[PDB]
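In what follows, a structure is listed as C-alpha cells, so that the remarks can point back to it.
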Amino acid sequence: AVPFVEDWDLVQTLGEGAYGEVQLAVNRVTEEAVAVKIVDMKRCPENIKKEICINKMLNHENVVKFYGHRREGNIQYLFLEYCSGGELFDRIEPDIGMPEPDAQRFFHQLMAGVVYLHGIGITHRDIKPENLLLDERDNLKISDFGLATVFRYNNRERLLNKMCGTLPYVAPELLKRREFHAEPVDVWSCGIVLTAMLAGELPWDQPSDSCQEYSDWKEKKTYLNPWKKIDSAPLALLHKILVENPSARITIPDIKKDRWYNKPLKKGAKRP
Ligand SMILES: OC[C@H](O)CNc1ncnc2[nH]c(-c3ccccc3)c(-c3ccccc3)c12
C-alpha cells in the first residue's frame, strides 16, 4: 500500500564519529530525512546491541527517535531522528555562554528528557552539550545511548559500579565510591551543562580534591570564574545541583520547584 518509499540514499556526511560516522539519509520519493549512525563492528557488539536495545524503549519529544537498524554483514546502521540544528555545543559562545532565556528553555527541555529516561529506568550516563542535539525549531533532544544502562528493573533500583562518562561532567561519587546511585549522577551533569550554557566555560577538569577549581567551589568562592558570570538566581540553583554528597544533592522534582527554573524570562514562539 506504500510506494517505493524506503530506499535510503546517503546525501551527505553530518560528521564524525569515534565509532564511525553519521550520514544524512534521504528517501528519494518522500524526501524523508533521517540520520544514519554507521559503526564498524571490526573497529565487542555489547556496546551497540545494548545501544539498539535501549533505543527501542525510547519514545519522547526531547529524546532522539529510533527508527530501526541494519546488519548488512559486519556494519551496523542505526537510523535516527534527524536534528538539523546540530549540537547545543555550537550555540555556546566561549567565555560568554548564551542569553539566559535560551539557556532556561534548553534546561527545561533537558529536564523533560531526563525525567522521562529516569521514569523508564534508563540512565544516559554521558550528558553533555555535544550529545544534546537541536531540531529545526531549536528543540533539544538527548542523543547517544551507547553508554546508557538500566538502573531500575521491576521496580528495583540497581546501583552503578563502573565509571563512565566524560571527566568535566562526571559527579564526584563516581570517582570516589565503588557503587553509587544513577540519578544524582545525571543531575550533576545537567548542572555542568547549565554552567556551560550561562558562562561559556567548564568549571573544572574533574570534580576531585586534587583540583583547585573544584576546591574553590566547595569553599564558595563564587567571585571567581565561571561563577561570577552567572546571576544570583541560576547560581542558587547551581548551588543545589553541584552538591558533593549525592544524598544531599537536589532531585529533579525539587529542581522543577526552583525559583530560577520557574522565572518568566522568554516570550512565546517567534511566529504566531
Ligand atoms: O550520535 C547519535 C546521534 O543520534 C547521531 N547523530 C545525529 N543524530 C541525529 N541527528 C543529527 N544531526 C547531527 C548534526 C546535524 C547538523 C550539524 C552537525 C550534526 C548529528 C551529528 C552527526 C555526526 C556527528 C555529530 C552530530 C546527528
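We number chain A the way Swiss-Prot does; in order, the residues shown are 2-44, 48-276.
Technique stated in the header: X-ray crystallography, 2.2 Å.
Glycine residues also receive a Cβ, built from the backbone N, Cα and C atoms like all the rest.
The 10 Å shell around the Cβ of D130 (mutagenesis position) contains 19 further Cβ atoms across the protein chains shown. If you look up Swiss-Prot, you'll see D130 marked as active site, proton acceptor.
On its own chain, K38 (mutagenesis position) has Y20, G21, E22, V23, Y81, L82, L84 as residues at least 6 apart in sequence with a Cβ closer than 8 Å to its own Cβ. Taken from Swiss-Prot, the feature ATP binding site covers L15, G16, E17, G18, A19, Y20, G21, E22, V23, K38, and the record attributes it to sequence analysis.
Here the residue is the original one, while Swiss-Prot reports the published mutagenesis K38 to R with the comment Abolishes kinase activity. In the three-state DSSP scheme, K38 (mutagenesis position) falls into the strand class.
Here the residue is the original one, while Swiss-Prot reports the published mutagenesis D130 to A with the comment Abolishes kinase activity.
Experimental mutagenesis is annotated in Swiss-Prot for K132 to R, with the remark: Strong reduction of chromatin-associated CHK1 ubiquitination. If you take the C-beta of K132 (mutagenesis position) and look for same-chain residues 6 or more apart in sequence within under 8 angstroms, you find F93, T170, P172, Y173, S193, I196, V197. DSSP assigns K132 (mutagenesis position) to coil, not to a helix or a strand.
The residues near the ATP site, meaning same-chain residues not in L15, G16, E17, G18, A19, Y20, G21, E22, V23, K38 whose C-beta sits within 8 angstroms of the mean position of the site's C-beta atoms, are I39, in sequence order. In the three-state DSSP reading, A19 (ATP binding site) counts as coil. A19 (ATP binding site) is surrounded by 8 other CB atoms, counting those within 10 A of its CB over all protein chains shown. Straight-line distance between the Cα atoms of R44 and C48 is 9 Å, even though 3 residues between them have no modelled coordinates.
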